[PDB]
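The next block holds one structure in the form of structure tokens; read it before the comments.
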Amino acid sequence: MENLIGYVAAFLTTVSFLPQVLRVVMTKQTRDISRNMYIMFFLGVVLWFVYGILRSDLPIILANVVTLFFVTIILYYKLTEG
Amino acid sequence: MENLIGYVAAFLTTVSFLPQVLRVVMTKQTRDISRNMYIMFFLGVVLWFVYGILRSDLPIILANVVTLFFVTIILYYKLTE
Ligand SMILES: CCCCCCCC/C=C/CCCCCCCC(=O)OC[C@H](O)CO
Ligand SMILES: CCCCCCCC/C=C/CCCCCCCC(=O)OC[C@H](O)CO
Ligand SMILES: CCCCCCCC/C=C/CCCCCCCC(=O)OC[C@H](O)CO
Ligand SMILES: CCCCCCCC/C=C/CCCCCCCC(=O)OC[C@H](O)CO
């Protein structure tokens with residue numbers, strides 16, 4: 001049950017960026033998105049990923065590796081003339 | 001060091017929403033922000049909060065209670081456009 005809530009919470013925050021990734025490319029707008037947010041966020045999951053390794057905490061390990069991918073795509077789009 | 005990394009990682013992702021909160025209210029624009037994202041993200045941090053309790057994992061407990069506040073503000077603004 002500990003594990004169930006971890007992987008569902010992990011799924012939730014991770015796949016939450018997908019509607020955001022989609023919105024960016026379909027609407028071609030990043031204007032309202034904060035650069036400072038995703039930048040600050042990008043370093044966080046990296047430190048979260050390391051924390052999870054040192055913690056042997058898998059739901060946060062899995063969550064942060066996939067979230068990094070999602071966040072890097074939104075970050076990329078925002079960084080290029082947005 | 002685990003804890004050092006726990007609380008900085010916590011600070012980074014949590015305090016990351018503040019630049020977004022400010023941007024929202026100062027520009028008065030939320031068009032590009034995804035509602036499905038923040039709705040989905042909101043349920044997540046709550047579920048992370050319980051997970052953090054069950055883990056006795058303090059940085060993940062603290063991080064998610066503070067983000068919950070931040071995420072609720074961006075969500076309100078997004079919901080009221
Ligand atoms: C006050 C007249 C300008 C004064 C000049 C000094 C800067 C003062 C703050 C303005 C934005 C500076 C950005 C740093 C503050 C973060 C809030 C933010 O929205 O940053 C936007 C960022 O580019 C995400 O896209
Ligand atoms: C790849 C697209 C080609 C075909 C398009 C037809 C189906 C798309 C439906 C429109 C959005 C409906 C919401 C469902 C999509 C979830 C992600 C999304 O961006 O929704 C925006 C939401 O209203 C704010 O967050
Ligand atoms: C210590 C426990 C913290 C846990 C967190 C509970 C999360 C559930 C709701 C969050 C309330 C957020 C309150 C935000 C207050 C400002 C809301 C705001 O955005 O006001 C906009 C204004 O009204 C536009 O006209
Ligand atoms: C820790 C416990 C502390 C408890 C204190 C927490 C206070 C948070 C209050 C906000 C709830 C109301 C927020 C509802 C968001 C806006 C809803 C609304 O305006 O609907 C817009 C509609 O969706 C347009 O289409």
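So this one's X-ray crystallography, 2.4 Å, going by the header.
Backbone N, Cα and C atoms are what each Cβ position is placed from, and that goes for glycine too.
The domain 'PQ-loop' annotation in Swiss-Prot covers A:2-59.
Under its mutagenesis entries, Swiss-Prot includes A:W48 to A with the note: Impairs glucose transport. For the recorded site, A:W48 (mutagenesis position), the DSSP three-state label reads helix. Sequence-distant contacts (6 or more apart, same chain, Cβ under 8 Å) of A:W48 (mutagenesis position) comprise A:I60, A:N64.
Here Swiss-Prot describes A:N64 to A as a published mutagenesis experiment; the accompanying note says: Impairs glucose transport.
Cβ neighbour count for A:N64 (mutagenesis position): 26 (other Cβ atoms within 10 Å of its Cβ, all protein chains included).
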